[PDB]
Amino acid sequence: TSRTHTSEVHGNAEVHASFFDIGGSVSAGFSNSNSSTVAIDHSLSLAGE
Amino acid sequence: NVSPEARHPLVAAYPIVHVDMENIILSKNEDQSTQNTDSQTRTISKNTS
C-alpha cells in the first residue's frame, strides 16, 4: 500500500518579441497530487539442488 | 656360565641385571578429516504485479 503526496513549486517564463505587439509572460506554479497506489503480487519458485 | 672367579666356595655367585633405555618413541593420537562438496541449483520463478 502506498499513498503519495507530491507537492510542487515552480517558476515559469515566456516572451514573444515582435515589432510592436511584443508579449511576455513570466509565471510560477504550485501543485500537489494525492496518489494512492496499491499493488498485488503473486509469485512462485521451483528450486532443485 | 658361572664365572670362574665364583667357583670358589667363599665367593658368591649372583646376577646383577639392570635395564637401560636407548630410545623413546611417542606418537600423537589425533585424527584428521577432509571433505569436498559440489552443488548445482536451478531456480525457475514467476512474478505478477
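What you see of chain B is 275-323, where the numbers are those given in Swiss-Prot.
Technique stated in the header: electron microscopy, 3.4 Å.
Positions of Cβ are set from backbone N, Cα and C atoms, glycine also.
Around B:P289 (mutagenesis position), taking its Cβ as the centre, 5 other Cβ atoms fall within 10 Å, counting all chains. For B:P289 to A, Swiss-Prot lists a mutagenesis experiment annotated as follows: Reduced toxicity in combination with lethal factor. Decreased membrane insertion and translocation of LF.
B:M295 (variant position) falls outside any helix or strand according to DSSP and counts as coil. The note that Swiss-Prot attaches to the natural variant B:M295 to I is: In strain: PAI.
Cβ contacts within 10 Å of B:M295 (variant position), excluding its own Cβ and spanning all protein chains shown: 5.
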